Amino acid sequence: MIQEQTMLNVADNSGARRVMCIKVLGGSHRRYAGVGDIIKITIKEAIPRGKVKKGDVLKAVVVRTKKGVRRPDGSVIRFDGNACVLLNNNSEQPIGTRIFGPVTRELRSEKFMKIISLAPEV
Amino acid sequence: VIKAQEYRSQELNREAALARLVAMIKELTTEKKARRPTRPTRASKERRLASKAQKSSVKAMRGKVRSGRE
Amino acid sequence: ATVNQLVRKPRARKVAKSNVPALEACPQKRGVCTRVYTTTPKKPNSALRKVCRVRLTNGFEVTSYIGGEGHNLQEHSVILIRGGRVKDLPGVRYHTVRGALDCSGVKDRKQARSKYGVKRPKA
Amino acid sequence: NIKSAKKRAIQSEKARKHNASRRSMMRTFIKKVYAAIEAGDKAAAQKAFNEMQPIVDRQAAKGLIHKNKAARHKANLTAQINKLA
RNA sequence: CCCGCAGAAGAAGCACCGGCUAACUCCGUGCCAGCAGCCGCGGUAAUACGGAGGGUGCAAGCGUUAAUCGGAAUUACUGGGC
RNA sequence: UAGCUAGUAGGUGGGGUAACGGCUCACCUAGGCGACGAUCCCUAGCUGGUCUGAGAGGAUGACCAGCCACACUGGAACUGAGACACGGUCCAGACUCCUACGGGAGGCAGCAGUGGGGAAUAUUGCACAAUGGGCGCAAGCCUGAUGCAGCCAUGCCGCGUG
Ligand SMILES: [Mg+2]
Ligand SMILES: [Mg+2]
Ligand SMILES: [Mg+2]
Ligand SMILES: [Mg+2]
Ligand SMILES: [Mg+2]
Ligand SMILES: [Mg+2]
Ligand SMILES: [Mg+2]
Ligand SMILES: [Mg+2]
Ligand SMILES: [Mg+2]
Ligand SMILES: [Mg+2]
Ligand SMILES: [Mg+2]
Ligand SMILES: [Mg+2]
Ligand SMILES: [Mg+2]
Ligand SMILES: [Mg+2]
Ligand SMILES: [Mg+2]
Ligand SMILES: [Mg+2]
Ligand SMILES: [Mg+2]
Ligand SMILES: [Mg+2]
């Protein structure tokens, strides 16, 4: 359950360290972003020579939430933190080339195949 | 976008808004007069040449008095 | 004087400064010609000296003289830069190497052709 | 690996297990002597010393340790045993 | 490496020439174009720019740049000064 | 850069090392270094030597030879006479690659070579015939050490171009 002002960790190596959700995309009055969801972010913390700069406004896909995903059998997969992968603002197309931590099958789509391949787990 | 509220009267405020608009458009569209570049004065050019020629004569007199007529 | 005073604080040599700092103790450097223009000399001189603002590979942004009569340099020409100031151009401590690396030679030069980068004529 | 370094790795792990067993046993007997000493029984300390002396001597012979190390163990264990009283 | 063959054949350039510094004239250009290490040179008779003829130096090299020491007694101990 | 130091400086004892040693530990003492520059900062492999210089000196440490340090980065030990090990082990990291996604592999600052950077520096050569080195009783095998060859006026030297 990511909303505006929620701070997420960055699961790729694009250079960002902490980002803030500034908009849950898709739908008027939409409140939360689950895992496979695209959000608008600003970069609150970045590394000095990274591919992104602090204060940059761009997109991101959620990949891990503390709230977690529920599976059709009722099972739940929760994580110890909310993470996201940064995407280019026009084409999603993840910015980084690595991806840290596990992801979920919820990300198995046509646009996040790069993420599902680069992920070290699930 | 102008906000004119100086006066208790809306008509005064409306004319003040139009006056602000006109003053701003005038100050923003008045063209700065162009600055054509100036050259050294030909008097100064002749001064340069004259100083050069004088030092030329002095340096010609100075230094080496070789041939020696000997 | 006073060998005792010298034993206390020895004689300090005059550490020389380089007049070609952008070369960084290299014979030549490579640049990009961020600008090509003419300058007036100083002093008593009077001319229109052909000169280029050059960004070097080591990051230095310097000013280099283009010697010889006529050049083909422009706002993005990659050229080679050697030492040597102009002595009547303030701030020009380098020469462009003609006939080397995208800076052409000089037309119709018959004497001192190795300078200005001119190949031997037909003869 | 790329060489006969593979055989050396195998042999070194084998010798590592062997030497580890031997070293553990040797310093276990040394600990026996030291515990007997810090208990205060000169007779038990001497018994443990006589039990350990051939061990450290044979290990210094095998090359597990050095003759100097074995001699040093024996020397500064005899010293404590004698000063125990 | 030696012997034989053939034929002068297949094999010179670079810099410089005002003074320092060795080696000078003409032409074209006209404070321009340009040169320059320093001093400087160039505004219609330029040994200093550009070409030519002539010359000087070095030569399968010759120049330029960079760098070090020298010259620099210009940090002076040898060997300076106030 | 004027103060630095608490295992710090010393002692006793224990442990440890091939070996002495605060090497380590417990206790005791309150010392120890420093204006003859401690500490801190910047830069740097050191030497024989090289260049220059009449020397004294200044600059320098390419080649060759001696010593040191390093081996993708940071640690660690193991084995061994000898290593905390360039073409060994383990762990962690970054990067590259394989994967059936579970997991694996790698380290040219060896010789060639590639890309890159650069003003700029060479062949993916031949042979172990010499001399060395490893192993072997030897024969022999291995040896990008080395001997040679290729490229380059980079230097020095000689000769030619009559
Ligand atoms: Mg002891
Ligand atoms: Mg003369
Ligand atoms: Mg000179
Ligand atoms: Mg004339
Ligand atoms: Mg002339
Ligand atoms: Mg001197
Ligand atoms: Mg004086
Ligand atoms: Mg002690
Ligand atoms: Mg100091
Ligand atoms: Mg260094
Ligand atoms: Mg002298
Ligand atoms: Mg490397
Ligand atoms: Mg051992
Ligand atoms: Mg090895
Ligand atoms: Mg290797
Ligand atoms: Mg390049
Ligand atoms: Mg051999
Ligand atoms: Mg082999």
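Each position is counted from 1, following the chain as shown.
According to its header, the structure was obtained by electron microscopy, 2.6 Å.
Cβ from N, Cα, C; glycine included.
Counting every protein chain shown, the Cβ of A:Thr97 (mutagenesis position) has 11 other Cβ atoms within 10 Å. Here the residue is the original one, while Swiss-Prot reports the published mutagenesis A:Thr97 to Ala with the comment Reduced RsfS binding.
In the three-state DSSP scheme, A:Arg98 (mutagenesis position) falls into the coil class. Around the Cβ of A:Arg98 (mutagenesis position), a 10 Å sphere holds 12 further Cβ atoms from the protein chains shown. Experimental mutagenesis at this site is recorded by Swiss-Prot as A:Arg98 to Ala, annotated: Reduced RsfS binding.
Annotation of the mutagenesis experiment A:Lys114 to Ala in Swiss-Prot: Reduced RsfS binding. In sequence order, A:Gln93, A:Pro94 are the residues near A:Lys114 (mutagenesis position), counting only same-chain partners six or more apart with C-beta under 8 A. A:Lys114 (mutagenesis position) falls within a helical segment according to DSSP.
Sequence-distant contacts of A:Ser117 (mutagenesis position), defined by Cβ-Cβ distance under 8 angstroms and a gap of at least six in the same chain, do not exist. Mutagenesis annotation in Swiss-Prot: A:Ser117 to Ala, described as No change in RsfS binding; the structure shown retains the original residue.
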